[PDB]
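Note sheet for the following structure.
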Amino acid sequence: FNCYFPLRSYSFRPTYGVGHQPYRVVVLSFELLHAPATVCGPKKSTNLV
Amino acid sequence: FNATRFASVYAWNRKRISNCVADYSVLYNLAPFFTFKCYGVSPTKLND
Amino acid sequence: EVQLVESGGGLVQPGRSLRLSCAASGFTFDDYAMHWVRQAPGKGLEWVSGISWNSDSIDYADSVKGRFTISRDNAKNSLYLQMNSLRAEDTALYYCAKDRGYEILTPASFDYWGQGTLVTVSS
Amino acid sequence: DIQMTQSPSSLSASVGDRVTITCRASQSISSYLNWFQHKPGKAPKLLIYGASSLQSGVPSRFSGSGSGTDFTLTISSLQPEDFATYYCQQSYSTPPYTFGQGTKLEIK
């Protein structure tokens, strides 16, 4: 009494509506900064003019 | 809640409540009320 | 804080008839069950009779079946008990207790009691 | 329960034709059907998973469509190695993974 388990299980079923269907979420956090960068978009180098 | 006699399930009693302060902690603080299922709103934020 | 006033007690000869009145004023009487119980002068409590909120379900003690009858007046918020065919064992004290529920035979027991009235059955 | 019906059973065409096969359900299954190709001499292979999602590695000639109670598969090219038996399977109803009857395909 007055004590609840904070974890509740989502009961996903194929008979549910769109508003209750499970959705997979992937969130990308970019550490975009002046620091030495290591994740680079595909690009071609060029001679040093 | 503390009524001596309830009506039948087919003739379920409907009571309208307004223009007063509703203390939901009283219902939350009575042990005999074993079953407290709520949907569409969190029981903790009922007070606010 | 509710009030339970009982009257009708006294001394009567065996085989006579009398009436006991129990009136309540501290609560709503139209939806509560009421009971008459007996405490012997030298023994413990014993249930006698009782009536529900409405005069539909009625019960009596087995030892007093066919002898005692009860009535309930919701207009004046009280009840009456008719004492008939009294014998030597009915010289005990009688209480007027209020049941917590509304029916006659429920696991809920008597909630509030009243001061007993003394009756005597002797010559 | 659920019942799946195959309106065509044996179909004849040529190497340069276009063929269609339909699978009907007793009630709506919400586009949850799969199409399987079964060669008589080797292990059967899946062609379509879901209503209209094409499995990787198979030619784009096959095309699935339909939603609700009826579903359809179409071949536009009919390459000469497309001889097999085609099945429609539901995965939505309480009877788990019930399959429909076979659908023979022959070229002539």
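Residue numbering for chain B follows Swiss-Prot; the residues present correspond to positions 342-389, in that order.
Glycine is treated like the rest: Cβ placed from N, Cα and C.
Cβ environment of B:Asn343 (mutagenesis position): no same-chain residue six or more positions apart lies under 8 Å away. Experimental mutagenesis at this site is recorded by Swiss-Prot as B:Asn343 to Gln, annotated: Reduced viral infectivity.
As a natural variant entry, B:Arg346 to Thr appears in Swiss-Prot alongside the note: In strain: Omicron/BQ.1.1, Omicron/XBB.1.5, Omicron/EG.5.1. B:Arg346 (variant position) falls outside any helix or strand according to DSSP and counts as coil. When Cβ atoms from all protein chains are considered, those within 10 Å of B:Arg346 (variant position) total 10, not counting its own.
Under the heading of natural variants, Swiss-Prot lists B:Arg346 to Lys and annotates it as follows: In strain: Mu/B.1.621.
B:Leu368 (variant position) counts 13 other C-beta atoms within 10 Å of its own C-beta, drawing on all protein chains shown. Listed in Swiss-Prot is the natural variant B:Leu368 to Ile, annotated as follows: In strain: Omicron/XBB.1.5, Omicron/EG.5.1.
The note that Swiss-Prot attaches to the natural variant B:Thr376 to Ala is: In strain: Omicron/BA.2, Omicron/BA.2.12.1, Omicron/BA.4, Omicron/BA.5, Omicron/BQ.1.1, Omicron/XBB.1.5, Omicron/EG.5.1. The local packing around B:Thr376 (variant position), expressed as other Cβ atoms within 10 Å of its Cβ over all shown chains, amounts to 4.
Between the CA atoms of B:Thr376 (variant position) and B:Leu368 (variant position) there is a gap of 11 Å. For the pair B:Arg346 (variant position) and B:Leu368 (variant position), the C-alpha distance works out to 18 angstrom. Proximity to chain C (Cβ-Cβ distance under 8 Å) holds for none of the recorded positions B:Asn343, B:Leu368, B:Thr376.
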